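Heads up: the structure comes next, in structure tokens.
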Amino acid sequence: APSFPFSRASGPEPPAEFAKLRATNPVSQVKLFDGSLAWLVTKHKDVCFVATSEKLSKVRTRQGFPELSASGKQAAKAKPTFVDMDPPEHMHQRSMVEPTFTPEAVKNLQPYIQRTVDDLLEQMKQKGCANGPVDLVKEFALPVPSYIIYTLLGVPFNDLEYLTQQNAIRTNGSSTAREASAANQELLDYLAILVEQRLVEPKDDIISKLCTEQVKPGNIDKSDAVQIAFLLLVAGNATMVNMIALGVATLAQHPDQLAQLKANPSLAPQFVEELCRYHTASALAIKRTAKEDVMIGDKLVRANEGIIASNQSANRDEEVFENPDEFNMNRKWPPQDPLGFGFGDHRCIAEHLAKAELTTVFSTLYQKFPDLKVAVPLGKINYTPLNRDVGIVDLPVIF
Ligand code: HEM
């Protein structure tokens, strides 16, 4: 069995292994860092099955759970939040924070999302690029999602820049382990103060709702409120940053589609749909252990065996998505959902928010900056390391 995770074939490409597995070995065993095994599931139909089967568990205290790194094994010791829960605990906790993220809530947030994007673009414009390129990541792709989720959580405006920087340190490839861990605990300590404050004087934010609706009645404790808030911050932010950067790069890669998007910003939703399929920037989250034997395709997954269901591979499944390796914002979509946000009850809580952020970016960026260009050759883009999820570290631009 080959070692997993696999490395991407090149900066912007999926691992090469998946297409071969879909063709000849769609349910197969891989070897994890600890020498254990796990079943890797590569076809769309089977990924959806894994994501929804009640015979499979997300609880990380089950032997067989496919931890992919030493750090993941460590992390599984803590008290879980809803990301790692099964029913009925899962929705009991997730429903505490769902309201902000519903389709209707996100539609009503659109003016705020637009204003946030607009303001960050105007700052660019004012900073300019007269002395040479600026980094679209630092100036734009990072602060857009960060400012939004911090604001929704309850962070006041004057603390956004510093906290945006500190959360980036958690995941920056250049951070040492000490720097990343110190930033993690710094953010937790910060959120703990905000919970104390909002318990005394609630405001218009997610932490206040946790405090009033869950902490005060005794349904959760203050520490639980901190960890739920922290999950909402860290689960998606680095993925959002990467998706923005990858979208800009992809448009540059495919000039005629950029021309189409400038000419018609109403194409932004379908651009974003294609982006979230083609660049599956969170590919390692659909993991389970079997609670009892389960058949998947021509394989038997025995009780206490682990499963990794690749939504990245599902999103390139030729049986579902015709010409899957073509980026086509005018794609004729099938009935089956793309899986950029997962599937089933655990499907990304923030899918509607994330798509609204991305649609706002891609309907606005090239109206603001019709001459935006990546300022290095596309083949020189600095992608995330190939043994990680797809992403872009920095992206020099002019405009
Ligand atoms: C384009 C950006 C994003 C992508 C592609 C993405 C993708 C995903 C994926 C693949 C999962 C796993 C779902 C499953 O288990 O089937 C997930 C879960 C989750 N995401 Fe996102 N995410 C994004 C942005 C966000 C944002 C902005 C937030 C928070 C504000 C967020 C919060 C979460 C949470 C809390 C979960 C766990 C849900 C659960 O297990 O019940 N995500 N996301």
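To match Swiss-Prot, the residue numbers of chain A are left as they are there, and the shown ones run 5-403.
From the backbone N, Cα and C atoms, a Cβ is placed for every residue, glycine too.
Here's what Swiss-Prot has on this protein:
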- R64 to E: Impairs interaction with NADH (MUTAGEN)
- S75 to G: Improves the NADPH-dependent activity (MUTAGEN)
- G76 to A: Decreases the NADPH-dependent activity (MUTAGEN)
- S286 to V or T: Impairs catalytic activity (MUTAGEN)
- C352: heme binding site (BINDING)
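Overlay of Swiss-Prot annotations on the structure.
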residue	record	contacts (Cβ under 8 Å, 6+ apart)
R64	mutagenesis position	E71, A79, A80, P84, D88
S75	mutagenesis position	none
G76	mutagenesis position	none
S286	mutagenesis position	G240, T243, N315, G344, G346, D393
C352	heme binding site	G240, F345, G346, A358
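Less than 6 Å separates the Cβ from ligand 1 in the case of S286, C352, drawn from the recorded positions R64, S75, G76, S286, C352 in sequence order. In three-state terms derived from DSSP, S286 (mutagenesis position) belongs to neither a helical nor a strand segment and is classed as coil.
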